[PDB]
Amino acid sequence: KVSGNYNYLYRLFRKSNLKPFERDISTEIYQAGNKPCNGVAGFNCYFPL
Amino acid sequence: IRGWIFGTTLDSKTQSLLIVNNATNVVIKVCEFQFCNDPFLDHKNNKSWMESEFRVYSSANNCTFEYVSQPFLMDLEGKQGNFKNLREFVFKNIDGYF
Amino acid sequence: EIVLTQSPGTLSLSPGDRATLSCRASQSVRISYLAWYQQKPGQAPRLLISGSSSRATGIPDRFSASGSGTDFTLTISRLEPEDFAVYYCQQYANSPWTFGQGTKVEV
Amino acid sequence: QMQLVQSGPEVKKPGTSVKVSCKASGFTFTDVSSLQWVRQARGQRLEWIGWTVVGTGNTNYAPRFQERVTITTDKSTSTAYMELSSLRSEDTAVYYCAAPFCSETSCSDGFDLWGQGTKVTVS
Ligand SMILES: *[C@@H]1O[C@H](CO)[C@@H](O[C@@H]2O[C@H](CO)[C@@H](O)[C@H](O)[C@H]2NC(C)=O)[C@H](O)[C@H]1NC(C)=O
């Protein structure tokens, strides 16, 4: 699109390699640090899309 | 015994299978329901079972399957002991084919 | 929007003694997103304790973190003559992060 | 070794822009790894400027620095670019870029790595 179609997405992080033909729809925040995080985006955990 | 729930966490963040074949047909749903603490379809005053609390799932935002098929052999009313029906199923998922 | 106050302002203790420092926050309470840093003159600051509950790479057991509430505390068991530096508390959990002012220890 | 290198001190003139960069020694920007920038003036408290995410592309900036600084990252070259416009005498200080030992999509909350810093002075 001239203005830029941004409705196509792709997952960036996942804790494990998915098995053949798997799909996933969960959009829960992906944590990187050992200390668990929750709520919204911030440090050591982000949006996986 | 009526149906089954399959999934990984069952907390409305991951898809789950609901299989219910109570009276009408067999409904199979692939959906991220919000399951309650104690799902049941039995409790209704006073001693006779009824299809109460049918909405064991409280939500269904966006999800895939809506399948229907003929039901199984049932029993009328509640008889304790003297079981003449033995049912056995096996469930197995390979390459997504459940 | 978070301001950290580091106390005491200055110190002058015999080497090998036990010292403790504290720092003050005014925003919401968080204990695992605080870090302690030392900056020497002419060199970049170095991290000592991260999250107030874990040590960094190569950090000796000299530095011990404490505190549960809004206060944040650190303790040095022995004041070996090279430990004289400045201390900074840094928070992570809030809207844009901000350091402290700095606690200086003297001989 | 796991170390970060940065350019040397520079002197510039008013009415000009400055591009600042710092590189690593075998460290990869990847996606999970994120680097922040700090500045130190002559006998002044440390101030936070901004940190960016190489993978998601999200950036954070200070409200004071919301109009004349830009931070970008390039994973392929594993570099960080700061464009600073209208550098005054108050902007003459030492810059440091810090990132944690963030590999295999797992890393703690402490930034161990610390660059030497660039002494930027504009007269
Ligand atoms: C299917 O779901 C299960 C359950 O969440 C996943 O099992 C996890 O596997 C990782 C491996 O890195 C473990 O660290 C987790 O502890 C496991 N979860 C639990 C609850 O123990 C499994 O990885 C998922 N499969 C796919 C292909 O994503």
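In order, the residues displayed for chain A correspond to 444-492 in Swiss-Prot numbering, which applies throughout.
If you're wondering, the header gives electron microscopy, 3.3 Å.
Every residue, even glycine, has its Cβ placed from backbone N, Cα and C.
Pulled from Swiss-Prot, these are the features on record:
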type	residues	note
MUTAGEN	A:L452 to R	Increased resistance to neutralizing antibodies. Decreases HLA binding to NF9 epitope. Increased binding affinity to human ACE2
MUTAGEN	A:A475 to V	Increased resistance to neutralizing antibodies
MUTAGEN	A:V483 to A	Increased resistance to neutralizing antibodies
MUTAGEN	A:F490 to L	Increased resistance to neutralizing antibodies and human covalescent sera neutralization
VARIANT	A:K444 to T	In strain: Omicron/BQ.1.1
VARIANT	A:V445 to P	In strain: Omicron/XBB.1.5, Omicron/EG.5.1
VARIANT	A:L452 to Q	In strain: Omicron/BA.2.12.1
VARIANT	A:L452 to R	In strain: Delta/B.1.617.2, Epsilon/B.1.427/B.1.429, Kappa/B.1.617.1, Lambda/C.37, 19B/501Y, Omicron/BA.4, Omicron/BA.5, Omicron/BQ.1.1; Contributes to cellular immunity evasion and increases infectivity
VARIANT	A:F456 to L	In strain: Omicron/EG.5.1
VARIANT	A:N460 to K	In strain: Omicron/BA.2.75, Omicron/BQ.1.1, Omicron/XBB.1.5, Omicron/EG.5.1
VARIANT	A:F486 to V	In strain: Omicron/BA.4, Omicron/BA.5, Omicron/BQ.1.1
VARIANT	A:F486 to P	In strain: Omicron/XBB.1.5, Omicron/EG.5.1
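Everything Swiss-Prot records as a feature, shown here on the structure.
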residue: A:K444; record: variant position; DSSP class: coil
residue: A:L452; record: mutagenesis position; DSSP class: coil
residue: A:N460; record: variant position; DSSP class: coil
residue: A:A475; record: mutagenesis position; DSSP class: coil
residue: A:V483; record: mutagenesis position; DSSP class: coil
residue: A:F490; record: mutagenesis position; DSSP class: coil
In Å, rounded, how far does the Cα of A:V483 (mutagenesis position) sit from the Cα of A:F490 (mutagenesis position)?
9
Between A:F486 (variant position) and A:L452 (mutagenesis position), what C-alpha distance do you get in Å?
22
Let me know the most crowded of the mutagenesis positions, choosing from A:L452, A:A475, A:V483 and counting other Cβ atoms within 10 Å.
A:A475
Nearest of the recorded positions (A:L452, A:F456, A:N460, A:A475, A:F490) to A:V445 (variant position), judged by Cα-Cα distance:
A:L452
Roughly how many Å separate the Cα of A:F490 (mutagenesis position) from that of A:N460 (variant position), to the nearest whole number?
18
Give the sequence-ordered list of residues that share a chain with A:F456 (variant position), lie 6 or more positions from it, and have CB atoms under 8 Å from its CB.
A:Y473, A:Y489, A:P491
Return only the integer: C-alpha distance in Å from A:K444 (variant position) to A:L452 (mutagenesis position).
15
Near chain D, which of the recorded positions A:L452, A:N460, A:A475, A:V483, A:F486, A:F490 can you find when the cut-off is a Cβ distance under 8 Å?
A:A475, A:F486, A:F490
Measure from the Cβ of A:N460 (variant position) and count the other Cβ atoms within 10 Å, all protein chains considered.
6
Winner by Cβ contact number (other Cβ atoms within 10 Å) across the recorded positions A:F486, A:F490:
A:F486
Report, in sequence order, every one of the recorded positions (A:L452, A:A475, A:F486, A:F490) having a CB within less than 8 angstroms of a CB belonging to chain C; if no such residue exists, report 'none'.
A:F486
